[PDB]
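Scroll down for the structure; my scribbles are underneath it.
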Amino acid sequence: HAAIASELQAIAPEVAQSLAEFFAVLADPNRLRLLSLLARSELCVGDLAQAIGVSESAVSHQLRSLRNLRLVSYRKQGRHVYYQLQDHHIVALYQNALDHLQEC
Amino acid sequence: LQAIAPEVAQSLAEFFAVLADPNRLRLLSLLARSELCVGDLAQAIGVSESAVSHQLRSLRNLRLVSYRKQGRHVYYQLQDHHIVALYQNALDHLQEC
Ligand SMILES: [Zn+2]
């Protein structure tokens, strides 16, 4: 019987359901490759396409759902559109997940 | 630059896939605040000790949780601090969005 076992309670089923869906969104090798690039630098669709070795149309399409899913965001500067990870939570959960499997 | 190797991306994808389980997340949400014995978790979750023990076996094999011996009790805890951090960050991100 842990010291504070009586003081704890699990996350609500609705919250756990929403969190599970979030992780389901990340269980995609293609999405993770794109996020691995944005974790190190903000990049334009042109740079991402060259790195992953796919067309700009393909990256642009994948980035759309990523944007809708609130995993990435973008900023416009002059004639360029730079994509970035949504927030620091995204890079942290990404880096921690990777470090975890590296540490096993 | 270069993206992560394809097998690394695949392993990471499978890792997030195992986390896409509401029941596992409820268990992890408890361990995120304290290591706990099977009895404490079973009562918190409202399920039998046998059930939680079974759920924990899977989590152990998946390297999400570990256990240790402290006196006359076995306590389960999250495998490492990375699990702690990714859980909290994912949760906070969802709470603000
Ligand atoms: Zn966030």
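All residue numbers given for chain A refer to Swiss-Prot; the residues shown span 18-121 in order.
Method on record in the header is X-ray crystallography, 2.0 Å.
Each Cβ is built from the backbone N, Cα and C atoms, and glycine gets one as well.
Per Swiss-Prot, these features apply:
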- A:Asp104, A:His106: Zn(2+) 1 binding site (BINDING)
- A:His117, A:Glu120: Zn(2+) 2 binding site (BINDING)
- A:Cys61 to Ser: Does not abolish zinc binding or metal-induced derepression (MUTAGEN)
- A:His106 to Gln: Loss of metal-induced derepression (MUTAGEN)
- A:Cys121 to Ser: Does not abolish zinc binding or metal-induced derepression (MUTAGEN)
I'd like to know which of the binding-site residues A:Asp104, A:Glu120 has the most other Cβ atoms within 10 Å of its Cβ.
A:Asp104
Against chain B, with Cβ pairs under 8 Å, which of the recorded positions A:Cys61, A:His106, A:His117 show up? Give them in sequence order, please.
A:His106, A:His117
If you tally other C-beta atoms within 10 angstroms for each of the mutagenesis positions A:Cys61, A:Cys121, the top scorer is A:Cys61
Measure from the Cα of A:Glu120 (Zn(2+) 2 binding site) to the Cα of every one of the recorded positions A:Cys61, A:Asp104, A:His106, then give the nearest.
A:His106
Residues among the recorded positions A:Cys61, A:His106, A:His117, A:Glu120, A:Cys121 that border ligand 1 - Cβ under 6 angstroms, in sequence order:
A:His106
A:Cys61 (mutagenesis position) sits from A:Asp104 (Zn(2+) 1 binding site) (Cα to Cα, rounded, in Å) at a distance of 17
Can you tell me how far the Cα of A:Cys121 (mutagenesis position) sits from the Cα of A:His106 (mutagenesis position), in Å?
23
